[PDB]
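Working notes, beginning with the structure itself.
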There are 2 protein chains.
Amino acid sequence: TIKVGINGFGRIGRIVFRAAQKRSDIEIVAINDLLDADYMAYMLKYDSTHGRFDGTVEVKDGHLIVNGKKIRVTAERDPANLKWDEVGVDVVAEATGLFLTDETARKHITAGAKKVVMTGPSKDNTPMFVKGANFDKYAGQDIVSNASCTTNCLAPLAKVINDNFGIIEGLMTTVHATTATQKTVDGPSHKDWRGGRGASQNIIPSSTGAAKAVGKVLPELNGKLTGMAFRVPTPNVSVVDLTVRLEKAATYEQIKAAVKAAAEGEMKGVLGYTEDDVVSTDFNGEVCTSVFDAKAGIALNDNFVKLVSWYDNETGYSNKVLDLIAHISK
Amino acid sequence: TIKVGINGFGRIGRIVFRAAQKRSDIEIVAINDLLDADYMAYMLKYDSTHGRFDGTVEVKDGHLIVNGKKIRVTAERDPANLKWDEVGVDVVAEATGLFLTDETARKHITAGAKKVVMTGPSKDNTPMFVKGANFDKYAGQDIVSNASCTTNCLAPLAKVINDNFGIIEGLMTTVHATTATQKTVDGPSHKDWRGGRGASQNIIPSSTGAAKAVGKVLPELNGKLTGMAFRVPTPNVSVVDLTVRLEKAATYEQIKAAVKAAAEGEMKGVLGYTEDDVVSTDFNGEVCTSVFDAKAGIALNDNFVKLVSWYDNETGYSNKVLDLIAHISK
Ligand SMILES: *[C@@H](O)[C@H](O)COP(=O)(O)O
Ligand SMILES: *[C@@H](O)[C@H](O)COP(=O)(O)O
């Protein structure tokens, strides 16, 4: 079993942990964040979006004890001092979002850890990997990125489409749920003015970390597609609205069959396919990082079409993070 | 002064009323709906979305008295006998969403009125007009349709883009604010299953008139444009996301200037232009039916671009309905 230390107990860190309990090839042994087991335990037992924790939580002498296993609670401001080797961690889930560079991220290895998987897109040229898109392209690296929730949604869908009909070009839009980096009411957001406005009252045009981030994970589509985001007042689960020009002509029924096929074989678990009259809440807790909404998309003609695909920016992403850990760990 | 009577005191009927108060060419003289002057006055005095009515509203003698002028309230489940001529109404603002056909709408002329403006996409062949797109094409028709709010936002923008660069093909998406037609919690919606789900908890894939309803008002784009909608948890103000491929290459600066020009010239008051860091609430009360969002849009290449335009689905459309009344009136 793989030992993993989580740096950052924010939204991602807490769900990465939850999703993990259900596994076997992985085990969280340490959690580091500027919070005490006491409070840290509380943010685990209660969740406004996903419900109460499924197991047991106890704080025994400065440390966590979930479902029996004892977790090591720390609070280091500087990674280097994490003394990860002590608790003996194989790979680190870097989820504080502060160390997205190799320079900074390496401080984990130095601290006794073998490899580090950033739970967000890298700020430098550190490799990025998205399950179902380029996982099989992993080259032993000891520091990697799992991109962003949107790229994880857009990448797989864009792949099967390109692979089957060839994408001449395409533009996207993701109707994004509210994240923690937004404000409850009109407040300060210097580098992002729009994103400072009341999150619950507005539709806020944003930018997305999946624009051409997909152009990196899937080089074949580099420079062939960008996008944006429209942050709306929901707590979780977003959706990508992809408009593409196809090389080989294809009927909508043809596109449906192509993704459904992928969702059932090659990309099973990553890509999903549905024909039901679904809405955002129906994907709360969804493990697939991209669930095709057959009935939603529209084709103008055989070479111009709009495809829709859901994703739980929390549950899907976090699950594939553990998947990336288990991969580089292979 | 044109004498107008409103049939249906819903969201539209009420905002149309408020807007008209500012005018000098039009006057509301009667209002029909299954509500009394009491309840009817109350819904005019207070509005969760637009604030308290600015002016005097008193219900003396079973009839409204707004800012002095006495309005005649009624309640006729059947328009056939509204006795419109007693009050001397020229044009009827058909805003019940009930009689969207010639026959049904005709009952308004049969009842004493001269012309009738349907405040919604017509179900039969009644011609639809959208200010800024084809108001010029009016041929005296006694019964007309002002299309829907999303068409009023899309039509103008599409025209200036088509006109200047020529739209080969295009697909849209409108992130729509909640409407009275939706349910507060998961409920019954026989014809629209997705639309019955909790309005405030979901991003709900939908369908939209504007789609090819634009192919009608704007004949040249017939079959070249279609789209959808995503109903989000906001009270008012939506936004169209138009992805089009141009015949004539155009840099984004060129598209900015063409739109800004239209807004400052031939389409002043219909098409609006902005370069600020705006969000939805910034357009609550907005009178233009299509405000271009410069910074939000994005160009992939000189022939494939995504354009963004805002609109107050209530205020904008309502104002133009009156603009249409005055048109066929002249
Ligand atoms: C998921 O990683 C975040 O909540 C949203 O970021 P994107 O760049 O839009 O995917
Ligand atoms: C404005 O007429 C309505 O609130 C929305 O209808 P659409 O068909 O989306 O324009």
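To match Swiss-Prot, the residue numbers of chain B are left as they are there, and the shown ones run 2-331.
Determined via X-ray crystallography, 2.5 Å.
The backbone N, Cα and C atoms fix where each Cβ goes, and this holds for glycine too.
Summarising the annotation, Swiss-Prot assigns active site, nucleophile to B:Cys150. Taken from Swiss-Prot, the feature NAD(+) binding site applies to B:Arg12, B:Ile13, B:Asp34, B:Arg78, B:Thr120, B:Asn314, supported by experimental evidence. The annotation D-glyceraldehyde 3-phosphate binding site is assigned in Swiss-Prot to B:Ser149, B:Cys150, B:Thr151, B:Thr180, B:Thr209, B:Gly210, B:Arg232. The mutagenesis experiment B:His177 to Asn is recorded by Swiss-Prot, whose note states: Reduces activity about 50-fold. According to Swiss-Prot, the natural variant B:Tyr43 to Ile carries the annotation: In strain: ECOR 70. Quoted from Swiss-Prot, the note attached to the natural variant B:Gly266 to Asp states: In strain: E830587. For the naturally occurring variant B:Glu267 to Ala, Swiss-Prot gives the following note: In strain: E2666-74.
Here the features listed in Swiss-Prot are placed on the structure.
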residue: B:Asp34; record: NAD(+) binding site; Cβ neighbours (10 Å): 21
residue: B:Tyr43; record: variant position; Cβ neighbours (10 Å): 13
residue: B:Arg78; record: NAD(+) binding site; Cβ neighbours (10 Å): 8
residue: B:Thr120; record: NAD(+) binding site; Cβ neighbours (10 Å): 28
residue: B:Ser149; record: D-glyceraldehyde 3-phosphate binding site; Cβ neighbours (10 Å): 21
residue: B:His177; record: mutagenesis position; Cβ neighbours (10 Å): 25
residue: B:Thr209; record: D-glyceraldehyde 3-phosphate binding site; Cβ neighbours (10 Å): 25
residue: B:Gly210; record: D-glyceraldehyde 3-phosphate binding site; Cβ neighbours (10 Å): 19
residue: B:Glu267; record: variant position; Cβ neighbours (10 Å): 13
residue: B:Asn314; record: NAD(+) binding site; Cβ neighbours (10 Å): 27
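B:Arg78 (NAD(+) binding site) falls within neither a helix nor a strand when secondary structure is assigned with DSSP, and so counts as coil. Of all residue pairs in the D-glyceraldehyde 3-phosphate-binding list (B:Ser149, B:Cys150, B:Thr151, B:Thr180, B:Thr209, B:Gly210, B:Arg232), the one with the greatest Cα separation is 15 Å apart. Sequence-distant neighbours of B:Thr151 (D-glyceraldehyde 3-phosphate binding site) (same chain, 6+ residues apart, CB-CB distance under 8 A): B:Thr175, B:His177, B:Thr209, B:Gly210, B:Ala211, B:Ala230, B:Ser239, B:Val241, B:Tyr312, B:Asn314. Annotated pair B:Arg232 (D-glyceraldehyde 3-phosphate binding site) and B:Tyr43 (variant position), C-alpha to C-alpha distance, rounded: 28 Å. On the backbone, the CA of B:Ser149 (D-glyceraldehyde 3-phosphate binding site) and the CA of B:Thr120 (NAD(+) binding site) stand 7 Å apart. Sequence-distant contacts of B:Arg12 (NAD(+) binding site), defined as residues of its own chain at least six apart whose C-beta falls under 8 angstroms from its C-beta, comprise B:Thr180, B:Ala181, B:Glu315. Looking at B:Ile13, B:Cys150, the recorded positions in this record, the fewest other C-beta atoms within 10 angstroms of the C-beta turn up around B:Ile13. Considering only the binding-site residues B:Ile13, B:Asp34, B:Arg78, B:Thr120, B:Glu267 (variant position) has B:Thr120 as its nearest partner by CA-CA distance. DSSP assigns B:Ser149 (D-glyceraldehyde 3-phosphate binding site) to coil in the three-state reduction, outside any helix or strand.
Under a cutoff of 8 A between CB atoms, and with a sequence separation of 6+ in the same chain, B:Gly266 (variant position) has no neighbours. For the recorded site, B:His177 (mutagenesis position), the DSSP three-state label reads strand. For the pair B:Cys150 (active site, nucleophile) and B:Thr120 (NAD(+) binding site), the Cα-Cα distance reads 9 Å.
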